[PDB]
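To keep things clear, I will list the structure first and then write my remarks on it.
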Amino acid sequence: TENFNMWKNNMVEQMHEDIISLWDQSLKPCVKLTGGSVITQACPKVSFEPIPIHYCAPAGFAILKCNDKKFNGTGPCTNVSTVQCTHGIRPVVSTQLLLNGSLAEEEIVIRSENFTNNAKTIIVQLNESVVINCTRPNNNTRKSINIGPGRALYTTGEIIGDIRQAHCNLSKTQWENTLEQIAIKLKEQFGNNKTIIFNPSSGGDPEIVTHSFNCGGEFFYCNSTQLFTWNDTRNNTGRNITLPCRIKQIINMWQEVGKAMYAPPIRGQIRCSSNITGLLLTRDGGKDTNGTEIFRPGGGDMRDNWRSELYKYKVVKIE
Amino acid sequence: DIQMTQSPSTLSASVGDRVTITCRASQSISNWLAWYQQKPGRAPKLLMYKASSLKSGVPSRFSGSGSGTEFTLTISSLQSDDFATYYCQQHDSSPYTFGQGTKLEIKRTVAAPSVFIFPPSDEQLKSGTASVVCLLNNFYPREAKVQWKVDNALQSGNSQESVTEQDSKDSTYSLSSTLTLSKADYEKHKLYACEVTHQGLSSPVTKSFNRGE
Amino acid sequence: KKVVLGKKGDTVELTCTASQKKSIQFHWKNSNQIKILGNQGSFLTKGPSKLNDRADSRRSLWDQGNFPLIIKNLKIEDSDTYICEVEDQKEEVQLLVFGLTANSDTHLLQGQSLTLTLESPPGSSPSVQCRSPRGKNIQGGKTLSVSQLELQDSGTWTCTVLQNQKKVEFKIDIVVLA
Amino acid sequence: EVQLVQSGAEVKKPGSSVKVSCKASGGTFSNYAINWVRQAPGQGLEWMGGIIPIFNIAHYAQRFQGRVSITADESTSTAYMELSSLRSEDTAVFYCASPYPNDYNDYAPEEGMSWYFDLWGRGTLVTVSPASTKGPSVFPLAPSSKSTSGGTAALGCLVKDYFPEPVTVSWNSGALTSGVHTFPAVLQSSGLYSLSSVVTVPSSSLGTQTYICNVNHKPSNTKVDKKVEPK
Ligand SMILES: *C1O[C@H](CO)[C@@H](O)[C@H](O)[C@H]1NC(C)=O
Ligand SMILES: *[C@@H]1O[C@H](CO)[C@@H](O)[C@H](O)[C@H]1NC(C)=O
Ligand SMILES: *[C@@H]1O[C@H](CO)[C@@H](O)[C@H](O)[C@H]1NC(C)=O
Ligand SMILES: *[C@@H]1O[C@H](CO)[C@@H](O)[C@H](O)[C@H]1NC(C)=O
Ligand SMILES: *[C@@H]1O[C@H](CO)[C@@H](O)[C@H](O)[C@H]1NC(C)=O
Ligand SMILES: *[C@@H]1O[C@H](CO)[C@@H](O)[C@H](O)[C@H]1NC(C)=O
Ligand SMILES: *[C@@H]1O[C@H](CO)[C@@H](O)[C@H](O)[C@H]1NC(C)=O
Ligand SMILES: *[C@@H]1O[C@H](CO)[C@@H](O)[C@H](O)[C@H]1NC(C)=O
Ligand SMILES: *[C@@H]1O[C@H](CO)[C@@H](O)[C@H](O)[C@H]1NC(C)=O
Ligand SMILES: *[C@@H]1O[C@H](CO)[C@@H](O)[C@H](O)[C@H]1NC(C)=O
Ligand SMILES: *[C@@H]1O[C@H](CO)[C@@H](O)[C@H](O)[C@H]1NC(C)=O
Ligand SMILES: *[C@@H]1O[C@H](CO)[C@@H](O)[C@H](O)[C@H]1NC(C)=O
Ligand SMILES: *[C@@H]1O[C@H](CO)[C@@H](O)[C@H](O)[C@H]1NC(C)=O
Ligand SMILES: *[C@@H]1O[C@H](CO)[C@@H](O)[C@H](O)[C@H]1NC(C)=O
Ligand SMILES: *[C@@H]1O[C@H](CO)[C@@H](O)[C@H](O)[C@H]1NC(C)=O
Ligand SMILES: *[C@@H]1O[C@H](CO)[C@@H](O)[C@H](O)[C@H]1NC(C)=O
């Protein structure tokens, strides 16, 4: 017998403290605000990019992958296998939506620590990645040059737009068929007689209320209201969902509790295409709510982002 | 915290001569440095930021170089409008530290310091205290330590220094020292002096006076 | 179950402590067990609660293992039983919100009566106990009125409402002149 | 243009407090990051504190933790820096420097954030003396009969005991441009000042012509027409 527990894992804590360590060497803030005291330093802009990672047990230990269809996420597995390192993972620090991760071969898989506990998040892993296109346009600087006889060649540079305003695109049709699929797995978990509803985030720090993430060394915040508004019966056919975003300088650190401020955006264009691999959900029941369950976007704890991709692994001693 | 250090402190530089100033840090601070000029009794003004990058409306003779720990401020040609003090700031991380300071002066022949003494009047002694002035007129270099020897007993307290900068006449200096003791500590003594030490005139020739005519 | 008294239209601070001085995931639920405040990692969350925006927390103290819940400008409907489910070892605290007022201008003439009407939550029975600058204590329950109002009663009155070995002193102004 | 305006000269007796000002003439205020810098007499530059552009946060050097408070007045677009518990050693000049105000809607520099000081306040001297406004006490200075310098001697006008600054010692609105050495002022043991405006002229100025050291002091409107008298 070999019991697994993704929620009381220790690779999840190990990787967490490592990924944080990466940032604090490859991404310096112009001023950080922690423990009351404040430090300001020069901050040369750099193109940070999510670079693949293999978790590797030390000399004398082995990792164990469980390859069972529709895995509980916890509890004894049968078709286990030994490894040395984990298949490359992309350390995506993001909320509301998990990006560039592994998917299910079969159907959608909702996993949780406690389903009945409405304070516990619901890791929803997709079986078919939805594509999202985020980008800050090069709309802003209006340069031009006068060409003519006897004309000298200078260039007139003046900015006319908000250099911080971006947007993302999603396939309306894909996303709709995606939600309707999660609601199916939820109904087959809380009851068929139950009704399903998605509703936006309740409130809190910017990073949580709005699907945040990093791209091209810049911090995005995307008003994901269009995303999570669906009542089963409610750009109707085949169009293109687009949501508003904004680059911010003043972000609240995820590493520890506090704020940090970075340099303004860099000239040019900023574009990232990523796979929506899964979503962090959260539930809310109040002593029986008539007969209908609502679901909001979650996220904010990065141990969750890790756990979604380490749920099959367990490190063990080879004595 | 970061410690700044310039070199040299004093700089006996000629005109037109190509000169370089240094500044070394306590740690690797990349290329985040800045050089400031400040004329006497005036606000400092920035010339070089980013360790070597010039700023708009700054002459071309000024050249910043270096990175990491060692840095340099070079000047091609030298005019009469560049004889100020220079500071190195490090805009890496707070707290922002500045340089020690380097006075860019002019050089000339080693002028012989002039020893001269001023007789204090009675409107000065019959009112509060006593005054003694060992004025030095036109000398060089600036470095000329003055000593005070009243009543033969070596002075170790009541002597103040007060010099002036270099003029646009013959680039010379002038100083003055005084004592802060009254008519009570005056009548009790009768011999005085002020032997100044300097390479220009070694022999401690001194001018003094005695009570009365 | 602890208890805390709060004055209508005022800030209060519910406390909740875990053993070690470490920042870990907490929560706050009401009687119906509804999310009011939480923390995803080192970020603050909220809930569908009625006091959706009136809640808060001093995030500076999270590092020392103290996870407050600061409610401000509280009305009276909110006074309930709050739960702080932190790391399995949940803790409860009772909130009571009282408030006093007069149904007549405090600038009264000598002798006239002054009726202090109290606003109590549907649950506990308050114990009113007024006290003039002199100190004449009067005890009541739902209301408390003063018969003869003399001239030397001018000043400020301290009507303290007690309940469960905890009290919240008030401060009313009384002007008697003619 | 886009200069910084500072308040005037402050005179404070020890134990008091003073609050200096600093207006931003042009640009936009929220773009400025005004840091205060101190310079003691005959001494180098020393950083003190500053605000954070989009924070309102004000941080100070450890040396000046519980003594200085830098505030920002959005209404009048002015920055203030009060200093509590005044002693004698704090006698200094306080500039308000600030990196050029780049519009918030502007692509980032290569420095990331500019912590170098582009703009400087004109200068605000703050002297901490116990004494109050005193008139410049003028005294005479005569040539000596036993002169052994080089034929040319030296007279003067030793101005002692005055406050505050400044005090111009001109001679007849320009009596001579050679040998005139109007030395700087120095603080005596007490709380006063003392300079020594002298000059060198030919030894043939006994009674053919003598200059007068007209000493002024507008702050107390004291004037002196002390005629130099030889012996
Ligand atoms: C879903 O339907 C309800 C009405 O039944 C509506 O009030 C709500 O706004 C809709 N979407 C959500 C969850 O916001
Ligand atoms: C999946 O595993 C969990 C943890 O034991 C348990 O609830 C159950 O075995 C499975 N889920 C369901 C259907 O309850
Ligand atoms: C491992 O588990 C699956 C459960 O569906 C089982 O069907 C399969 O036979 C097992 N693997 C093999 C090839 O033994
Ligand atoms: C994104 O998802 C697609 C499937 O839609 C997959 O083929 C591709 O490898 C993914 N990109 C990466 C490398 O994350
Ligand atoms: C995704 O899962 C569903 C079952 O939930 C499956 O039928 C489908 O084939 C999978 N992906 C797609 C869209 O092919
Ligand atoms: C699951 O969550 C509910 C929340 O109401 C809690 O009461 C229950 O104890 C939890 N179940 C487990 C696994 O202990
Ligand atoms: C989104 O971006 C990807 C990658 O640049 C591109 O292939 C695709 O056509 C774009 N449209 C969609 C599906 O959002
Ligand atoms: C810039 O272009 C984008 C499309 O690329 C458009 O959505 C946006 O409105 C434009 N901004 C302006 C008006 O400058
Ligand atoms: C997103 O979609 C809209 C659809 O109208 C399109 O105009 C816009 O250019 C797209 N943004 C990009 C370039 O990713
Ligand atoms: C998404 O947006 C693009 C424009 O950028 C549009 O051309 C495309 O049809 C949309 N994709 C779909 C079909 O969802
Ligand atoms: C829905 O299903 C439940 C199963 O527990 C049943 O008790 C209830 O009567 C059903 N409700 C309706 C709509 O009839
Ligand atoms: C979610 O849905 C309800 C429907 O009544 C709405 O009133 C509420 O404002 C929404 N909650 C959020 C996240 O604002
Ligand atoms: C995004 O969130 C804010 C929450 O205040 C809301 O007002 C706004 O309408 C939302 N934008 C969208 C996506 O419609
Ligand atoms: C969304 O659908 C509506 C309905 O036709 C249409 O008016 C609009 O053009 C679509 N938005 C875009 C351009 O994506
Ligand atoms: C997600 O993965 C793709 C492929 O590696 C990458 O290009 C993109 O920038 C990533 N997105 C995020 C969240 O940065
Ligand atoms: C929710 O509650 C109301 C109470 O009046 C009930 O009539 C209604 O059927 C419930 N909603 C559904 C359709 O389950």
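Throughout, chain C uses Swiss-Prot numbering, with the displayed residues spanning 26-203 in order.
So how was this one determined? The header says X-ray crystallography, 3.3 Å.
Placement of Cβ uses the backbone N, Cα and C atoms for every residue, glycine included.
Residues or ranges marked as domain 'Ig-like V-type' by Swiss-Prot: C:26-125.
Positions annotated as domain 'Ig-like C2-type 1' by Swiss-Prot: C:126-203.
Annotation of the mutagenesis experiment C:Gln65 to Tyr in Swiss-Prot: Increases the affinity for MHCII; when associated with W-70; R-85 and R-88. Listed in sequence order, the residues of the same chain lying 6 or more apart from C:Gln65 (mutagenesis position) and placing their CB within less than 8 Å of its CB are C:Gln50.
Contacts of C:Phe68 (mutagenesis position) defined by a Cβ separation under 8 A and a same-chain sequence distance of 6+ are given as none. Quoted from Swiss-Prot, the note on the mutagenesis of C:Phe68 to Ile is: Abrogates the interaction with MHCII and T cell activation.
Experimental mutagenesis is annotated in Swiss-Prot for C:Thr70 to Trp, with the remark: Increases the affinity for MHCII; when associated with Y-65; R-85 and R-88. Annotation note: C:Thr70 (mutagenesis position) sits in a strand segment as assigned by DSSP. Every protein chain shown contributes to the tally, and the Cβ of C:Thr70 (mutagenesis position) ends up with 25 other Cβ atoms within 10 Å.
While the structure shown retains the original residue, Swiss-Prot records the mutagenesis experiment C:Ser85 to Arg with this note: Increases the affinity for MHCII; when associated with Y-65; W-70 and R-88. Non-local contacts of C:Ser85 (mutagenesis position) by the CB criterion (under 8 A, 6+ apart in sequence, same chain) are absent.
Around the Cβ of C:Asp88 (mutagenesis position), the number of neighbouring Cβ atoms within 10 Å comes to 16. Classification of C:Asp88 (mutagenesis position) by DSSP places it within a helix. One entry in Swiss-Prot concerns the mutagenesis experiment C:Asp88 to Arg. Its note says: Increases the affinity for MHCII; when associated with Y-65; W-70 and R-85.
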Report summary line: Secondary structure of the domain 'Ig-like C2-type 1' (C:126-203) by DSSP, residue by residue, totals 3 helix, 34 strand, 41 coil
**Report entry** Per DSSP, three-state class assigned to C:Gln65 (mutagenesis position)
**Finding:** coil
Query raised in the report: C-alpha of C:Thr70 (mutagenesis position) to C-alpha of C:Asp88 (mutagenesis position): distance in Å?
Result: 17
**Report entry** DSSP helix/strand/coil residue counts for the domain 'Ig-like V-type' (C:26-125)
**Finding:** 6 helix, 34 strand, 60 coil
